[PDB]
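These notes concern the structure reproduced below.
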Amino acid sequence: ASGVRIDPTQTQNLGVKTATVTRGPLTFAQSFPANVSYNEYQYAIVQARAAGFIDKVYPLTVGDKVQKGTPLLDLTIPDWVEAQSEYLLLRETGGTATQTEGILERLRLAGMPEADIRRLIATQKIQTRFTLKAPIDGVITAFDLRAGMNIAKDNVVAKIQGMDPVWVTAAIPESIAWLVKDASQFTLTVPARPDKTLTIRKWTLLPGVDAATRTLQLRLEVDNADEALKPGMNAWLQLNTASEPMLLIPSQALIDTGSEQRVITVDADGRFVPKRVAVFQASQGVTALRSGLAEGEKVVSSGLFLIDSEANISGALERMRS
Amino acid sequence: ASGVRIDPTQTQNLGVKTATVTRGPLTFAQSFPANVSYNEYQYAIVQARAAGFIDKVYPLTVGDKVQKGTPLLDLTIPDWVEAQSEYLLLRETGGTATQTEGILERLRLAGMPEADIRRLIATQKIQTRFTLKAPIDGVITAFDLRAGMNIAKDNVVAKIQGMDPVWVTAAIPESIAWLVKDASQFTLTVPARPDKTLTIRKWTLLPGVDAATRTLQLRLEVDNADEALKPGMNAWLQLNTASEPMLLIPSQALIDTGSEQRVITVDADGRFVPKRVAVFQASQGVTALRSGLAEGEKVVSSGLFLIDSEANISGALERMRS
Amino acid sequence: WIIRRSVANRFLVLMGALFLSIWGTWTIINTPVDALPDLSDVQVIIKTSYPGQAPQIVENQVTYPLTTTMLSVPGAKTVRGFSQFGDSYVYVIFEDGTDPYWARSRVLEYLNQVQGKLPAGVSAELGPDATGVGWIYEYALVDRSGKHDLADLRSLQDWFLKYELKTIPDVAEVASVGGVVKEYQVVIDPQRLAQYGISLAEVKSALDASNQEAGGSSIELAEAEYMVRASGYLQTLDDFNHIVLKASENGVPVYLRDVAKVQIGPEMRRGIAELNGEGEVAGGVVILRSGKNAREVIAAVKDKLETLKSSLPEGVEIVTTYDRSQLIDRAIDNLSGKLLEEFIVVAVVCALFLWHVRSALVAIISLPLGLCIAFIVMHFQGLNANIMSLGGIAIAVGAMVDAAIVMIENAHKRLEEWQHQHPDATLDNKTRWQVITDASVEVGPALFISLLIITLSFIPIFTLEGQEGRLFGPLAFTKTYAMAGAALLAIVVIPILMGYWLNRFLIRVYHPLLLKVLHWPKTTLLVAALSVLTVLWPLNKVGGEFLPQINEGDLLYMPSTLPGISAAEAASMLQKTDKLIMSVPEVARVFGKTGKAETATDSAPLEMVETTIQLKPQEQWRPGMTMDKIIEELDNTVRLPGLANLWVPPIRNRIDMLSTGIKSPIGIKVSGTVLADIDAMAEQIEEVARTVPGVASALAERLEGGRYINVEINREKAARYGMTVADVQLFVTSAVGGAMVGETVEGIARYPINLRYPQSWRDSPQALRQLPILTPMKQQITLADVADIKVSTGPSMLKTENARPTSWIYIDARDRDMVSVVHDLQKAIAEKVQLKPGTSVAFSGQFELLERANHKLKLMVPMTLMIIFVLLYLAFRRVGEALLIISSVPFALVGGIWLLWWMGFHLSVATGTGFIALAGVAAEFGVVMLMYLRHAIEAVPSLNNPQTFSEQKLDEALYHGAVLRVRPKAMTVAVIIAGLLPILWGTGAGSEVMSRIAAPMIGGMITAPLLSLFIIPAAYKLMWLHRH
Ligand SMILES: [Cu+2]
Ligand SMILES: [Cu+2]
């Protein structure tokens, strides 16, 4: 028989770090893994406008960089022989302006380039030996045709991808999306050339996130006159920016079990009392919160109060009340 | 007299919190991973309705996004010349209005786009320059047709697929399927942008249980009218599933010893009496019982162990079993 | 005999005496001061941490074969067995005469063998060179400033204090108790594992190699050594966040940050520690080695703490929780007081009968030098001793007088008889020199040998084994020092001092009484036999006890509960009961700690919690509250359901726990060959151990009540997904569980780095059923798909004494006597508890120590006689007288009992030694009887008589023997009795046991003299009537 009572709810009065919640920004500092490649808007695949046979192939090959108008190969297109003859004859015996303008345009449709047409009108000699020239200056990345061989309409005579304004794509992790959505300035830097560190201010963020790594893409239309920064170099895209000022507390003060997450706060006096809270995203050791606490309140700085070995987070917390 | 009593001023020093019996549904809760696949109901693949070659290829490539009616290629189709050349021949020379529709339909059947054909009726001159618009509003893929090329009937100009009512398929292990009943309800989360609250339009449990990964398929069409959920991004779906109504006490109060499974009923006066019970299922934080306790009875949920210890030692746990 | 020479040499004894003084005054200053006899048996321990699998197999292979491999190697008293889930503790305890360190070395050979068997990363760690009794000075680190917390204090104590202390010589190991281990946790979201397609094992195998420094050879530049290093050790958080898991040609890598969040949390806590029923703190505890000095180390600690009471960071504060100094010094400041009260009382007794001040000084001097001649050899002894030595000289100093006084009294009378003839005018040197020396030669061999008799008749006690052996042994060799030292000193002192410088009504009452005893003497001898039957009745119903429950400045609390309680709960009930203890207004602090601390010594189940409870100064308690009285306001206050309560002295507690286990005063064992059988036959022993009004509380421990959540893995279901058992188990150890993988070596310190899913996927069995697992073939099934998991109940903590299962039952009873409570139990235990085929009901604990003690005393009384009986044929020669003294003795003991009953004591072992003592002095006082009876007769009056028979001459010589005794008798029976009275009362720090021994002496030493005043004298005549 003993009426002496006591308080069951566990108490702490020697070893408590009180941290105060603050309306502040999230400080990010991340350099991203990026690399360069040919400007895909400068993409040219030259193939024969019609069937034929190849006479000579010019001293080019994959890897070599060509300049526009560069002789690629000399081929024989026999397809338009009969078609040009109709023209040549119509010129030899009158032929009306409409008659010629016709045959000569049905010839453009037949395939023969307006250029090879002109060199026909002039020479008057039918055109059988044509020559392919590189449409744009860039790096040859394909060459399906070599001498002593025939040619068809699908054979790729040469793929030539430019790089005057060299491209570069970086890989930012899915998680950061909400921040990079609106970004100010990325500071690009490639190992190859440390002297060419361009302050990047404009870019585009592709809508796809390479599922293989879960990183969203973004390119940079950067200049390349000296063509010194070549396609195939591991580049780095640095970053550092604040956020939409949102109330935040030290991550260490967040008791985060799977699903429901919580934090424990000290009232006006000293007693403990937990509060269910939604988390936004962490950064540099501090977590941002969506709702659950008002700025100013005092949260306990450590979730080091629940014994490990699977001591019920749910359970141990309910002991701190009633 | 079954059960056993304890000095209140001891159970008052122990805390001994109590929870009452309820009958109703147990709310199953689980989460699953999910990709943000493109919406495959918006699948478009452009192909030239006739042969020819390319004149111009606008600045696009696999990765970029394109809107409704974007300029893609500028090709010259030569198959439809005679059609027009013979058409205008009759249009300018009176020509039967019944005959005019004949040849004009002979074009549709040939393939000529019903719009490019209208460009013909508006101005009576042959058509040779065709601009391929982007059939819908979406993202590009496998864009494998470039400048200096000859386009064919199967050369896929551009495979543009959409990402509005964007899809999100979630994976579910085979031996869990039952956690998915029509009467369910889901709420997805996306770490990429935890700032946006996603709304689900329609969900359907695909009848095809993926073979590669022994999982069920659960497609989810969700509003993305601001392009925030990038296809490929990760997504955590959490489902809730009601259950055939049982009796439910907090799991924090059911004591299982493998052999039997018991709880500790409390009396009007307060005679703690153990009571054998048959468990049915548990999750989320509470557990159900196919039978055992009468709805309304009071159950101990806090400091239960020491109570059962006293109850075991009090042999009340032995008299019950008999 | 060899006394004539003692007188001859004067300057040597004088010089020697001063030599003894300077030495003695420098030995009481050159000696180690201890608190109590260390009953610590030579104990060897072997802590093994077989991963964290299960008790059963821990007992079958990492334990059992270890317990028996050591039984071979000799010395062991008993092989113990602790098989705790996660930790395997094995004991071999050596006893009695065994070299403490030889034990270790001889054990060590087996050790290396088992080390190879253990899994990787685990060692058998040899036990602290000390014992549980190393329990010396404990302290808790508190910070009500918030500047720091437990995690900060634990790291503050394991990397500072524990180190600034371990170097203190003789300290053995310093253990850390209660706290939070900074543990780098990595919470893997099973979902991101499936999304990034990374196997759990891939994460670990990646993590494993992501932390380590690599060195490089000395490259030569500028003709000087250049040593190349390689950044590796994890330090920043990102270093964890940037563990490489995979990467494609693209250059885009997959780190760890995107597979899991890495939070810093607490490590699986071993045992909790709490303070003042409000809050929990970091704790430290020093552990004195072997039987080194307890005081020396303690004090050596204090100033070292003061050296740090400034080097400590703002906010922290070292609040002591338990210190033996507050007891040892409380037990010494009491014994010093007794030795003083003795001296002065002996100085006021000598001045009562003896008139001169000069003559009273001889009784004095015999004491200080008596001490000097004691301390001298005390410091030479090899076994060390302890406090007991002080109580011994308290009984030795008394004997000093009997050897001092009888001889000095023989001087006052030998001078008187020389004055009846000589004038009182000239006290020349020649006349004042023969009278003195004459008195010394008479009593010389007469009493000198007598002491050799009393000492030897007390010798056997030295033969006591182990604990009680080196316990009462001290008090045994101490008596010899002063006493037997006086037989060489006090004899040569009195004469030197005597030669360098209400008393009528006292001898009245006595003489007229002898008229009746010499009348029909045979019957007077017969009435003496009457007394024995009146002493037999008082015997019974006083039970007894191994030893008085010596109450100390604190007390240990032991609450035992049913099998397996969750650490969360078993740390709440603790922090609860603490709040309760503080309710009483006499308790100072309350350092409550459940479960083991960081020491191979304390092996405590979370089930129970040993809390240190320091109570306020006795000069501050409530008006009417004593130790036994306060305990009640505790056992009836601190009350929780299912918690059986028990209270015990902390020191006595530890020792019993180390020596035989138990340490609930009463212990009941039960050997088992069937797990279910043992606990069964042991369980009922608890429900009948309460049915006794003498018992307060009791708790019977079950051997198998632990609850399991089995995961019976299915081989066939596994291959289905292409997983070997090993593969799936990975998800049980560091996915559902959370075993370590590595450590962040932070300079001086190191912390663990565990790995597992968040808690959600491991809430309940159902959670483990839906536990999401990622196959090696990138399939994503659930743990239920490769195994069924059911909950069951089995072994919780396998215990194997003698490598053979045996359990004990704890019992509290401090409201009765420790004999009637252990007897009644033994009576009932076999009245309604029928025995199963396999069981060994062994009453252990404080009663097992009782059996041994009483066997030594019963084997001491017969062989007391042989030394006693033979030494009667040496000094007296007479054969009949020997049968008179050996039959004289029983009466002295007869009285000793009656005093114990009245005052209110019990039959203890401390009392028994005193009882042996009573005979020894009563055997000497019976000798100074036979002497005056064999001297007076042959001196002058009788010789003319014995030729025939007569009644007058016999009447006169007996009236003379009565006078020649009164003075020596009175003095003797005065000093000793007056000296026994102080300790008699019983109150004082530790005095509870020092009085238990002395009390028996008084009563028996009061009936002995009176019975030697009438009986022994009027008993010689009969034997004379036989030599005719
Ligand atoms: Cu200790
Ligand atoms: Cu204990």
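To match Swiss-Prot, the residue numbers of chain C are left as they are there, and the shown ones run 4-504, 517-1043.
Keep in mind that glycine also has a Cβ here, set from the backbone N, Cα and C atoms.
Other C-beta atoms found within 10 angstroms of the C-beta of C:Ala399 (mutagenesis position) number 25, with every protein chain shown included. DSSP classifies C:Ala399 (mutagenesis position) as helix under the three-state reduction. Where Swiss-Prot documents C:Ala399 to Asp as a mutagenesis experiment, the accompanying text is: Strong decrease in copper resistance.
Taking the Cβ of C:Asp405 (mutagenesis position) as reference, residues of its chain lying under 8 Å away and at least six apart in sequence are, in sequence order, C:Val936, C:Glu939, C:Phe940, C:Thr987, C:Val990, C:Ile991. Here Swiss-Prot notes a mutagenesis experiment, C:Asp405 to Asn, with the remark: Loss of copper resistance.
Within 10 Å of the Cβ of C:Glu412 (mutagenesis position) there are 25 other Cβ atoms, across all protein chains. While the structure shown retains the original residue, Swiss-Prot records the mutagenesis experiment C:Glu412 to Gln with this note: Loss of copper resistance.
One mutagenesis experiment named in Swiss-Prot is C:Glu412 to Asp, and its note says Slight decrease in copper resistance.
Sequence-distant neighbours of C:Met573 (mutagenesis position) (same chain, six or more apart, CB under 8 Å from its CB) are C:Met623, C:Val624, C:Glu625, C:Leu661, C:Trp662, C:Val663, C:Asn668, C:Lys678, C:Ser679, C:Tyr825, listed in sequence order. DSSP classifies C:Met573 (mutagenesis position) as strand under the three-state reduction. One mutagenesis experiment catalogued in Swiss-Prot, C:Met573 to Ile, is accompanied by this note: Loss of copper resistance.
Among the mutagenesis results in Swiss-Prot, C:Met640 to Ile has the note: No change in copper resistance. The residue drawn here is the original one. The secondary structure of C:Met640 (mutagenesis position), as reduced to three states from DSSP, is coil rather than helix or strand. Its Cβ placed at the centre, C:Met640 (mutagenesis position) has 17 other Cβ atoms within 10 Å.
In the shown protein chains, 23 other C-beta atoms lie within 10 A of the C-beta of C:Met738 (mutagenesis position). Where Swiss-Prot documents C:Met738 to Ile as a mutagenesis experiment, the accompanying text is: No change in copper resistance.
Looking at Swiss-Prot, you'll find the mutagenesis C:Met755 to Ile noted as follows: Slight decrease in copper resistance. Around the Cβ of C:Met755 (mutagenesis position), a 10 Å sphere holds 18 further Cβ atoms from the protein chains shown.
Under its mutagenesis annotations, Swiss-Prot gives C:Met792 to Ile the following note: No change in copper resistance. The secondary structure of C:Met792 (mutagenesis position), as reduced to three states from DSSP, is coil rather than helix or strand.
Swiss-Prot gives this note for the published mutagenesis C:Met812 to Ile: Slight decrease in copper resistance. Counting every protein chain shown, the number of other Cβ atoms lying within 10 Å of the Cβ of C:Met812 (mutagenesis position) is 22. Taken residue by residue with DSSP, C:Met812 (mutagenesis position) is part of a strand.
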Between C:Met792 (mutagenesis position) and C:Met738 (mutagenesis position), what C-alpha distance do you get in Å?
9
Using DSSP reduced to three states, classify C:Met755 (mutagenesis position) as helix, strand or coil.
strand
Among the mutagenesis positions C:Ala399, C:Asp405, C:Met573, C:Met755, C:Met812, which sit with their Cβ under 8 Å from a Cβ of chain A?
none
Closest to C:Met640 (mutagenesis position): which of the mutagenesis positions C:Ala399, C:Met738, C:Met755, C:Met812, going by Cα position?
C:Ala399
Taking Cα atoms as reference points, which of the mutagenesis positions C:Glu412, C:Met738, C:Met755 is nearest to C:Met812 (mutagenesis position)?
C:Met755
Compare the Cα of C:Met738 (mutagenesis position) against each of the mutagenesis positions C:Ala399, C:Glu412, C:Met755 and report the nearest.
C:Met755
Endpoint distance, Cα to Cα in Å, for the 12-residue gap that opens after C:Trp504 and closes at C:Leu517:
25
Nearest-integer angstrom distance between the alpha carbons (Cα) of C:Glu412 (mutagenesis position) and C:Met755 (mutagenesis position)
83
Around C:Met792 (mutagenesis position), how many other C-beta atoms are within 10 angstroms of its C-beta?
12
For ligand 2, the mutagenesis positions of C:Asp405, C:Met573, C:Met755, C:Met812 whose CB is under 6 Å from one of its atoms are C:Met573
Residue pair C:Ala399 (mutagenesis position), C:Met755 (mutagenesis position) - Cα distance, angstrom, rounded:
63
